[PDB]
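Student: Once you've had a glance at the structure underneath, I'll fire off some questions.
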Protein chains: 4
Amino acid sequence: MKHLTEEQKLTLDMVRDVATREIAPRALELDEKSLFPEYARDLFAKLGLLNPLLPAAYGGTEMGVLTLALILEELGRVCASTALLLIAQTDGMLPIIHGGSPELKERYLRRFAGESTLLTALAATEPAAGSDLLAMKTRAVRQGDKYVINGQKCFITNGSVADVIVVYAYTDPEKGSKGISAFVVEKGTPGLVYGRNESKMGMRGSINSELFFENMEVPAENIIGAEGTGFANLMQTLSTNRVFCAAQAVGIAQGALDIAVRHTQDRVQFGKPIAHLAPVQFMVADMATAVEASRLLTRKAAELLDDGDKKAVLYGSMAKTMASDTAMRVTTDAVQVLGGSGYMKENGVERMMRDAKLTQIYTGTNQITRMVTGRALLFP
Amino acid sequence: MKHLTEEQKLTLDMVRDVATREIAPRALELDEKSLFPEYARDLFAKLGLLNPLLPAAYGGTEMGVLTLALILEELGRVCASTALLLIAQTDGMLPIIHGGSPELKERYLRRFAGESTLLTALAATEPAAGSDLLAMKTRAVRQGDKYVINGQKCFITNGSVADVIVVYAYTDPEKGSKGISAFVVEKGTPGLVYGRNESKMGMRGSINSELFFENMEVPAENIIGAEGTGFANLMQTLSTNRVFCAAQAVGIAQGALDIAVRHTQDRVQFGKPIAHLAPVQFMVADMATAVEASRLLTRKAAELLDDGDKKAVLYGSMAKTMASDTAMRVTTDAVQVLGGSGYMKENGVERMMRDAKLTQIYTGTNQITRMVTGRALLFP
Amino acid sequence: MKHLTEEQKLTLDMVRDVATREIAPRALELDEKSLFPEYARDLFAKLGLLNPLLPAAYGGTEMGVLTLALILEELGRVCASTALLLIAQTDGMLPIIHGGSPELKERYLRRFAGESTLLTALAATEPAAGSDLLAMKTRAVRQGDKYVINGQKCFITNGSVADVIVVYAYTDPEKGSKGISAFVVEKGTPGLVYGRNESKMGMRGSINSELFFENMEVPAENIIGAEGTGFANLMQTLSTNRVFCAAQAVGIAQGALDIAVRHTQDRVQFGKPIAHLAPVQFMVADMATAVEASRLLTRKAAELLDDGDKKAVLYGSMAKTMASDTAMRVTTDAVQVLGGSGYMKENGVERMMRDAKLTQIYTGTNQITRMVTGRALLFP
Amino acid sequence: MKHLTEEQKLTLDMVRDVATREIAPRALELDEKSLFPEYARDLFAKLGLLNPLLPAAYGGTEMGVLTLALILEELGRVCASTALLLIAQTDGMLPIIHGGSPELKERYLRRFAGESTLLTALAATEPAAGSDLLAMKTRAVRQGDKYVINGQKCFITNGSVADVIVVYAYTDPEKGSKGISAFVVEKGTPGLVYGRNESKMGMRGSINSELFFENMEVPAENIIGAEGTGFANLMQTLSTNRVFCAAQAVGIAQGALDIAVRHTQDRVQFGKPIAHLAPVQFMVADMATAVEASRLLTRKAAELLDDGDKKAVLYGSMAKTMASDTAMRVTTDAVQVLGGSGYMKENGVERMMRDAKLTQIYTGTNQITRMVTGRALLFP
Ligand SMILES: CC(C)(COP(=O)(O)OP(=O)(O)OC[C@H]1O[C@@H](n2cnc3c(N)ncnc32)[C@H](O)[C@@H]1OP(=O)(O)O)[C@@H](O)C(=O)NCCC(=O)NCCSC(=O)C1=CCCC=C1
Ligand SMILES: CC(C)(COP(=O)(O)OP(=O)(O)OC[C@H]1O[C@@H](n2cnc3c(N)ncnc32)[C@H](O)[C@@H]1OP(=O)(O)O)[C@@H](O)C(=O)NCCC(=O)NCCSC(=O)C1=CCCC=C1
Ligand SMILES: CC(C)(COP(=O)(O)OP(=O)(O)OC[C@H]1O[C@@H](n2cnc3c(N)ncnc32)[C@H](O)[C@@H]1OP(=O)(O)O)[C@@H](O)C(=O)NCCC(=O)NCCSC(=O)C1=CCCC=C1
Ligand SMILES: CC(C)(COP(=O)(O)OP(=O)(O)OC[C@H]1O[C@@H](n2cnc3c(N)ncnc32)[C@H](O)[C@@H]1OP(=O)(O)O)[C@@H](O)C(=O)NCCC(=O)NCCSC(=O)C1=CCCC=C1
Ligand SMILES: Cc1cc2nc3c(=O)[nH]c(=O)nc-3n(C[C@H](O)[C@H](O)[C@H](O)COP(=O)(O)OP(=O)(O)OC[C@H]3O[C@@H](n4cnc5c(N)ncnc54)[C@H](O)[C@@H]3O)c2cc1C
Ligand SMILES: Cc1cc2nc3c(=O)[nH]c(=O)nc-3n(C[C@H](O)[C@H](O)[C@H](O)COP(=O)(O)OP(=O)(O)OC[C@H]3O[C@@H](n4cnc5c(N)ncnc54)[C@H](O)[C@@H]3O)c2cc1C
Ligand SMILES: Cc1cc2nc3c(=O)[nH]c(=O)nc-3n(C[C@H](O)[C@H](O)[C@H](O)COP(=O)(O)OP(=O)(O)OC[C@H]3O[C@@H](n4cnc5c(N)ncnc54)[C@H](O)[C@@H]3O)c2cc1C
Ligand SMILES: Cc1cc2nc3c(=O)[nH]c(=O)nc-3n(C[C@H](O)[C@H](O)[C@H](O)COP(=O)(O)OP(=O)(O)OC[C@H]3O[C@@H](n4cnc5c(N)ncnc54)[C@H](O)[C@@H]3O)c2cc1C
């Protein structure tokens with residue numbers, strides 16, 4: 001657990017303050033009415049929190065993965081949707097940060113400098129290509145000084161609102177994991193078409209888009225890296241995304257635990273607070289221990305990523321699986337601890353349980369993350 | 001597993017047909033728009049399915065608990081809310097059926113004969129008295145030929161719409177489990193006041209009421225049984241309710257499993273249906289086995305109830321805990337099996353997961369049911 | 001749950017009596033000193049319990065699978081090793097009963113009539129061929145009126161002591177699942193060689209043999225069924241074996257539960273029996289519920305087998321997985337309930353935990369049984 | 001995860017070397033023949049490893065709790081019994097180190113300086129007083145310049161061989177948690193009587209003693225701290241013991257995992273190493289993740305102890321519960337991964353499963369540790 005710099009400590013104190021005073025009171029309505037977290041996005045921009053991994057060279061704060069992880073745990077505590085904003089925003093920029101040419105980085109990252117409110121998105125998933133990302137069908141054909149892109153993407157977080165989308169497509173279908181390339185695609189490009197914004201079980205304070213590319217021309221200079229390196233770029237981006245999912249899950253689990261704990265102190269049955277009942281003590285014990293274990297695995301994984309350590313793949317996969325499992329279990333149980341009240345929309349913990357489910361599925365499902373982990377352990 | 005009579009087999013074939021053709025297509029909208037299942041209630045009345053435990057002597061079909069259990073499994077498969085209608089309807093009548101005088105039974109059960117569409121409710125729970133039902137505060141004072149009732153109830157299923165409500169109240173607070181009595185209270189009684197219909201995580205195709213009794217007079221002849229027998233009447237009603245909860249949970253789990261199974265056969269990743277993947281096979285195996293185990297425990301418990309066998313308490317408690325746990329786990333996993341699509345409202349399995357949670361809480365939580373089970377095993 | 005005949009009820013009362021009075025007092029020593037259960041084998045022969053599935057036509061009692069299952073639950077309660085005797089004995093005869101010609105059945109089953117004490121064994125597993133039984137290397141070559149058998153088997157229960165062993169071997173390696181045949185091999189055949197009797201974690205009141213076949217000649221008329229039908233014969237025998245494993249596991253779990261229950265009533269800490277502590281009540285609840293669920297799944301599977309119902313494969317696989325898992329969990333927890341004393345050899349429950357582990361592995365491991373179950377559900 | 005000093009790094013490299021080259025080859029025989037680990041005890045003394053928490057002031061290395069934890073993880077990897085030697089040795093000295101007067105510390109700790117091979121033991125548990133330590137019956141009566149001790153202890157690790165035993169007894173039964181005192185008792189004191197060395201499921205390379213005190217006189221100056229402070233001294237010693245149990249459990253789990261991993265790489269079924277099978281990958285993933293999570297919780301708890309941080313109680317309780325649970329699960333599964341071979345004594349992983357069970361029970365059971373954890377979270 002690296003010593004935090006004073007800059008990190010100040011950032012995290014401010015995040016905890018904003019989470020408590022501004023984010024938490026909004027979260028019920030954000031879910032109830034399925035709202036993009038505009039107020040949060042605007043506030044985060046003003047405070048320097050929207051783009052924490054943007055490099056200093058492009059006007060960013062370049063905080064590192066550990067810092068963003070800690071931020072995600074604080075936000076996930078109170079609003080999983082508001083955390084997801086930060087995950088999608090950082091995700092959409094990471095392919096350019098780590099693959100783009102000097103020229104491309106300057107061209108497209110400058111607009112995110114400072115208090116910019118512009119948004120990113122990452123578009124890899126397709127109806128045909130979820131866990132099997134190599135099955136994606138979107139194609140990019142070189143024609144002169146342009147690529148012509150045809151296909152579709154689904155479940156794209158912020159897709160319909162992103163200024164800049166990183167699209168993965170095949171430039172050579174025959175070469176498989178060596179035939180995918182990655183492209184910067186700007187909002188307003190002719191041929192970019194938005195589909196439905198789908199209705200979800202949870203994390204409803206969000207945008208979940210279908211994209212279509214119909215003879216969509218992008219300049220040749222919008223390619224990220226060389227042709228055929230896009231699958232490795234995607235896999236590297238996912239390695240980091242998984243740690244962000246894990247951090248958000250740690251937060252979700254903690255926020256539900258905190259509400260369970262307070263309920264046990266306040267709710268009297270059989271003549272005393274229910275905290276006095278040994279089975280409630282046992283439930284809270286098991287909940288807190290899994291959150292703490294998940295927190296430690298997640299912080300180790302984030303540190304390994306910042307250090308550029310090969311082991312980050314393994315530990316990030318174990319942190320994603322364990323912290324999401326833990327958020328699913330702990331939230332299920334925190335609803336239980338609140339009894340009837342736990343099932344009521346007004347008390348929040350039902351939303352956190354709906355939110356928790358997504359963390360088992362996105363950034364790759366927990367069956368894929370178990371594959372990645374097992375492969376890394378058995379075929380080192 | 002008793003041989004089913006031909007009357008039971010015909011009933012269950014008809015229920016399966018109605019569930020498939022009429023109930024299943026309605027369930028998405030029932031949840032989305034938070035609708036009482038009026039069409040179902042009216043159809044069930046016409047078909048003789050609304051009041052299966054009403055005795056023949058009062059114009060009812062007197063099917064028994066095993067039959068209703070099987071019905072609940074079929075309905076829960078497709079619409080947990082529509083099953084809950086039948087649970088609440090039977091629950092609200094069981095205190096009168098098993099405690100009321102000949103005169104009271106005739107007076108209040110006759111109106112449920114035949115194709116009646118009138119509704120019942122059972123009102124025991126209070127803000128102060130959830131697991132600790134002995135902590136209820138509602139009071140009934142004898143004044144002449146009337147009782148004067150003052151207090152409140154919450155989480156009452158169908159409360160605001162029931163023609164007949166069974167209210168539990170203290171007639172002698174000092175005598176504890178011997179000082180509660182039970183009362184028939186009619187819709188339209190001066191002093192009966194409805195509160196909010198609360199918004200729930202799931203089973204939203206339902207009514208969940210707060211009741212208030214403000215100097216509410218009921219005739220002395222509306223008491224169910226003698227003064228002070230109401231706690232035993234309540235405990236007996238819960239013994240049976242628990243088996244109905246278990247049956248509904250079995251159905252929920254089965255309906256989610258069925259959608260998972262079909263998805264594995266249709267969804268191709270890595271070049272074949274995902275059914276070909278051994279981890280998916282393992283998930284479905286574990287899901288199906290827990291549903292089947294829960295189904296068997298539930299059918300044994302229902303049979304013991306019909307037989308009047310003392311062991312029904314023990315087995316019903318084990319069936320409630322195990323079938324609700326199983327619905328929570330199996331639905332959580334069926335969402336998982338559908339991946340991203342599983343999280344989308346349009347595909348149903350997210351609702352079944354929200355519905356499943358309630359089965360762990362109502363009719364007594366799974367911590368209370370474990371207490372009941374453990375007590376029965378250790379202090380036989 | 002079929003009504004038991006009076007013959008089955010008498011048999012099971014006698015088994016319960018023998019288990020309690022004769023088997024239970026011997027079990028500690030049987031494990032401690034790694035003893036074949038000779039006294040049990042001899043007593044079972046005298047009482048008509050050694051060979052319950054031997055057909056009447058060959059002097060046997062022809063009890064059926066349900067009866068043997070119930071017997072296995074009673075024996076497993078007190079001595080898993082003594083149950084295993086009955087499993088191995090029946091297993092070794094089932095290939096002949098269900099595959100052998102009239103002539104072969106008369107030739108080799110007659111010697112098991114009545115109070116015979118002769119033993120059987122089933123020899124399929126090899127070092128190269130455990131879960132992958134198609135990888136077996138043992139070969140049988142037709143030479144005139146004989147087959148010449150060369151290879152080896154391991155983990156063969158009773159192998160070195162069986163009068164009659166059913167050996168599976170390839171008669172045509174190129175035909176795979178159609179190139180295995182099955183053979184009766186008699187104790188005393190030149191070329192049959194015994195290896196080590198290996199030392200096990202549990203079920204130590206048993207014999208676990210390595211067999212070698214060195215140019216071992218058997219008469220051509222010792223083949224069971226036609227050449228190449230041996231893999232189907234083996235798979236059918238395993239379908240039934242799995243239900244016997246499940247029954248034994250149910251017994252193991254029950255016997256450990258019973259000792260836990262009694263300990264909670266007798267062991268006083270904090271001034272009362274520990275049965276008074278809600279967490280102990282919860283543990284015992286969860287234990288009893290999983291035993292009961294496993295018991296019901298096992299009895300359904302056995303009935304389907306007796307009825308010749310295709311669904312027996314599916315249900316037997318679910319019963320084996322669930323009842324063995326349950327024995328592993330329940331015994332682990334029954335040791336826990338006894339605290340320090342639970343870890344001591346003198347109190348029995350540590351042996352039942354060591355015994356329980358085997359039930360997850362033999363008759364095919366719980367990963368294979370999950371494959372079988374999942375395949376049956378997804379590819380019906 | 002504090003940076004390790006170069007002294008800690010050298011110590012741990014040496015421990016890993018000794019564990020691998022000297023401890024691991026001995027462990028099978030140590031269990032098989034129930035041997036005290038004399039060779040290890042003597043080697044550890046020579047290398048400065050027997051008494052790592054002995055203060056420098058008394059000739060000790062004063063390594064701290066973190067160092068001993070890391071040592072325990074290395075030893076537990078290969079021999080749980082040899083780790084337990086170090087746990088018992090440190091435990092028996094900690095009451096004197098942290099409670100004894102200057103005079104008492106010099107009098108009794110000097111003999112453990114340097115390469116001493118003398119042993120300690122901690123004697124609190126009684127037949128009447130396991131989880132309920134306040135129920136202990138042993139009494140110490142002041143008579144002049146002596147205390148007269150009468151009672152008994154059981155499950156005392158190294159009890160019959162310890163030169164110095166710390167005995168807890170009531171000096172004032174009426175004062176409860178303020179009426180227990182702690183005493184140094186020397187081997188050879190008239191009135192100290194040894195009972196049986198009991199036979200255990202696992203950790204059989206150990207001594208597990210019953211002690212009796214029959215009018216046993218000890219000098220008044222052998223009291224540890226003032227009269228009535230012994231319960232707090234005991235509770236503080238247990239807080240630290242729990243972290244040592246957790247560390248040993250982490251090691252047990254790791255050692256079983258390592259053998260599972262190697263087996264998957266070497267064991268071929270279905271034509272490839274079983275590592276290729278996705279279900280095996282999943283099992284190993286879940287195993288490794290729980291070991292890593294337990295490792296992190298344990299290292300955090302040990303650091304908090306070294307830092308004198310109040311939170312050590314909470315984290316040590318969560319580490320003990322989680323690391324022991326994990327050793328029980330991971331070893332159960334590592335036996336599974338080795339299939340039939342996993343059940344055989346020669347392959348080691350069955351012993352580690354038997355060893356693992358104890359870690360759930362000793363230093364306080366996992367039901368008590370859950371109570372401690374839950375209390376700390378709900379009543380901070
Ligand atoms: C693991 C997988 C199934 C690929 O496995 P397969 O069995 O098919 O393929 P394979 O044979 O193992 O590998 C092929 C080649 O890849 C290479 N390579 C591998 N790893 C590499 C690495 N780390 N780095 C570099 N390269 C790596 C290999 O070395 C190999 O190349 P080779 O033959 O030349 O050596 C992959 O498609 C996957 O991750 N799917 C999960 C879907 C998912 O994560 N979706 C999340 C979407 S976003 C989200 O949800 C959001 C949410 C919130 C808001 C923001 C977003
Ligand atoms: C178990 C409980 C905590 C009582 O335990 P406690 O520790 O406080 O009390 P105790 O000391 O054990 O017993 C006191 C006396 O009771 C008697 N007695 C006991 N059992 C009896 C029996 N079976 N039969 C007869 N009598 C029985 C005892 O013998 C004893 O009397 P004694 O001293 O003279 O001998 C109880 O309040 C409970 O069940 N709460 C759960 C709440 C719940 O279920 N709410 C569901 C609401 S509806 C719902 O949710 C819906 C959903 C869907 C739509 C429709 C509805
Ligand atoms: C499942 C298995 C892995 C075969 O799967 P694979 O993926 O390799 O092969 P596959 O492709 O699925 O099938 C090949 C062919 O088989 C046929 N067929 C399949 N099922 C059939 C059925 N039910 N009936 C008839 N036929 C059945 C198929 O239809 C197919 O033929 P096809 O292509 O012409 O259509 C198999 O080797 C197995 O069970 N291993 C577990 C080891 C085990 O149980 N050992 C226990 C040892 S004893 C013990 O431990 C003791 C303890 C106590 C004391 C006493 C003993
Ligand atoms: C938790 C327990 C049940 C006491 O709970 P109860 O509900 O009965 O009592 P309570 O009411 O909570 O507390 C009473 C008073 O205690 C005080 N106090 C509490 N904690 C304190 C602290 N940390 N520090 C200081 N003081 C602490 C309280 O503040 C309170 O005082 P107050 O009223 O004046 O304020 C206790 O007996 C226990 O730990 N049993 C487990 C047995 C066990 O661990 N055995 C392991 C044996 S060794 C082993 O196995 C080996 C293996 C390997 C080789 C080497 C060895
Ligand atoms: C709200 C939301 C936001 C998302 N945001 C992003 C985004 O911004 N950008 C983006 O590109 N994508 C995004 N994702 C997509 C997401 O990563 C995927 O849904 C996920 O990879 C699963 O793919 P799928 O939904 O096609 O499920 P499938 O791959 O069809 O999985 C179905 C089931 O099969 C199992 N399965 C599949 N393969 C295997 C295997 N080899 N072994 C064992 N089991 C397996 C899965 O675990 C699952 O249980 C998001 C999804 C959602 C729902
Ligand atoms: C939608 C809905 C419909 C319902 N329908 C009916 C109805 O029609 N009529 C009716 O009367 N009631 C109804 N119930 C009420 C229901 O049975 C209760 O909510 C349930 O008993 C729990 O009570 P509570 O919500 O007060 O939770 P609490 O009793 O406050 O429980 C809080 C937590 O403490 C735990 N806890 C409490 N006591 C113990 C104990 N002794 N040991 C261990 N843990 C314990 C609980 O398990 C829970 O985890 C319904 C509730 C809901 C939400
Ligand atoms: C005491 C004892 C008695 C026995 N009695 C009999 C007897 O009388 N006669 C007889 O013929 N045999 C007997 N068996 C053998 C027994 O059935 C096998 O050990 C069992 O099939 C496993 O084979 P294996 O030990 O080779 O393990 P492996 O097949 O090597 O398994 C190693 C691991 O790989 C996993 N694995 C293997 N294949 C797959 C797959 N396709 N998918 C997922 N995971 C998989 C397994 O589940 C296990 O976890 C007995 C074994 C024992 C130990
Ligand atoms: C091999 C071995 C070595 C040991 N070494 C030491 C040693 O060197 N010195 C020493 O003093 N002691 C030693 N211990 C003792 C050990 O700590 C105890 O056995 C342990 O505290 C449990 O006590 P018990 O065995 O009396 O079980 P009990 O306290 O009788 O427990 C029985 C069951 O009740 C449960 N239970 C008890 N109280 C509660 C509660 N309040 N809430 C919920 N559940 C509860 C327990 O968890 C357990 O499941 C050792 C024990 C063993 C077996």
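According to its header, this structure was worked out by X-ray crystallography, 1.5 Å.
Each residue, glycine too, has its Cβ placed from N, Cα and C.
This is the feature table in Swiss-Prot:
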type     : residues                                               : note
MUTAGEN  : A:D91 to N                                             : Loss of activity. Gains a low but significant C1,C2-dehydrogenation activity, but the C3,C6- and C3,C4-dehydrogenating activities are largely diminished; when associated with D-241
MUTAGEN  : A:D91 to E                                             : Retains minor activity
ACT_SITE : A:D91                                                  : active site, proton acceptor
BINDING  : A:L122, A:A124, A:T125, A:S131, A:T157, A:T365, A:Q367 : FAD binding site
BINDING  : A:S131, A:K178, A:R242, A:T363, A:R375                 : cyclohexa-1,5-diene-1-carbonyl-CoA binding site
BINDING  : A:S131, A:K178, A:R242, A:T363, A:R375                 : cyclohex-1-ene-1-carbonyl-CoA binding site
MUTAGEN  : A:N241 to D                                            : Shows decreased activity, with a shift towards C3,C4- versus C3,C6-dehydrogenation. Gains a low but significant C1,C2-dehydrogenation activity, but the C3,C6- and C3,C4-dehydrogenating activities are largely diminished; when associated with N-91
MUTAGEN  : A:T363 to V                                            : Shows decreased activity, with a shift towards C3,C4- versus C3,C6-dehydrogenation
Student: Look at the recorded positions A:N241, A:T363, A:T365, A:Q367 and tell me which residue has the greatest number of other C-beta atoms within 10 angstroms of its C-beta.
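Tutor: Within the set of recorded positions, the most crowded position is A:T363.
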Student: What recorded positions among A:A124, A:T125, A:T363 are found with a C-alpha within 10 angstroms of that of A:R242 (cyclohexa-1,5-diene-1-carbonyl-CoA binding site)?
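Tutor: Checking Cα-Cα distances against A:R242 (cyclohexa-1,5-diene-1-carbonyl-CoA binding site), the recorded positions within 10 Å turn out to be A:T363.
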Student: For a quick check of packing: other C-beta atoms within 10 Å of the C-beta of A:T125 (FAD binding site), how many?
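Tutor: Around A:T125 (FAD binding site), other Cβ atoms within 10 Å: 21.
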Student: Per DSSP, to which secondary structure element type does A:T157 (FAD binding site) belong, with helix, strand and coil as the options?
Tutor: strand
Student: Take the recorded positions A:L122, A:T125, A:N241, A:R242, A:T365 and keep those with a Cβ under 8 Å from any chain D Cβ; what remains?
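Tutor: Out of A:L122, A:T125, A:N241, A:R242, A:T365, none lie under 8 Å of chain D.
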Student: Just report the maximum Cα pair distance in Å for the recorded FAD binders A:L122, A:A124, A:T125, A:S131, A:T157, A:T365, A:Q367, no decimals.
Tutor: 22
Student: Tell me, which recorded positions from A:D91, A:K178, A:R375 are within 10 Å of A:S131 (FAD binding site) if we use the C-alpha atoms?
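Tutor: Within 10 Å of A:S131 (FAD binding site): none of them.
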Student: Could you give the Cα-Cα distance between A:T125 (FAD binding site) and A:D91 (mutagenesis position), in whole Å?
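Tutor: A:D91 (mutagenesis position) has its Cα 14 Å from the Cα of A:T125 (FAD binding site).
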Student: Taking only the Cα atoms, work out how far A:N241 (mutagenesis position) lies from A:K178 (cyclohexa-1,5-diene-1-carbonyl-CoA binding site), in Å, as a whole number.
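Tutor: Between the Cα atoms of A:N241 (mutagenesis position) and A:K178 (cyclohexa-1,5-diene-1-carbonyl-CoA binding site), the distance comes to 22 Å.
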Student: Within 10 Å of A:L122 (FAD binding site) (Cα to Cα), which of the recorded positions A:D91, A:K178, A:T363, A:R375 do you find?
Tutor: A:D91
Student: Which of the recorded positions A:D91, A:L122, A:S131, A:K178, A:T365, A:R375 have a Cβ lying under 8 Å from any Cβ of chain B?
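Tutor: Going by the Cβ criterion (under 8 Å to chain B), the qualifying recorded positions are A:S131, A:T365.
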Student: Need the DSSP three-state call for A:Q367 (FAD binding site) to compare against my parser.
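Tutor: In three-state terms, A:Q367 (FAD binding site) counts as helix.
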Student: For A:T157 (FAD binding site), which residues of its chain lie six or more apart in sequence with Cβ-Cβ distance below 8 Å?
Tutor: A:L84, A:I87, A:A88, A:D91, A:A121, A:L122, A:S206, A:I207, A:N208, A:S209
Student: Let me know the most crowded of the binding-site residues, choosing from A:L122, A:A124 and counting other Cβ atoms within 10 Å.
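Tutor: In terms of Cβ crowding, the pick is A:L122.
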Student: How many other Cβ atoms are found within 10 Å of the Cβ atom of A:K178 (cyclohexa-1,5-diene-1-carbonyl-CoA binding site), counting all protein chains shown?
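Tutor: There are 14 such Cβ atoms around A:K178 (cyclohexa-1,5-diene-1-carbonyl-CoA binding site).
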Student: Using a 10 Å radius around its CB, how many other CB atoms surround A:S131 (FAD binding site)?
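Tutor: Result for A:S131 (FAD binding site): 19 neighbouring Cβ atoms inside 10 Å.
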Student: Using DSSP reduced to three states, classify A:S131 (FAD binding site) as helix, strand or coil.
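Tutor: Where A:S131 (FAD binding site) sits, the three-state DSSP reduction gives coil.
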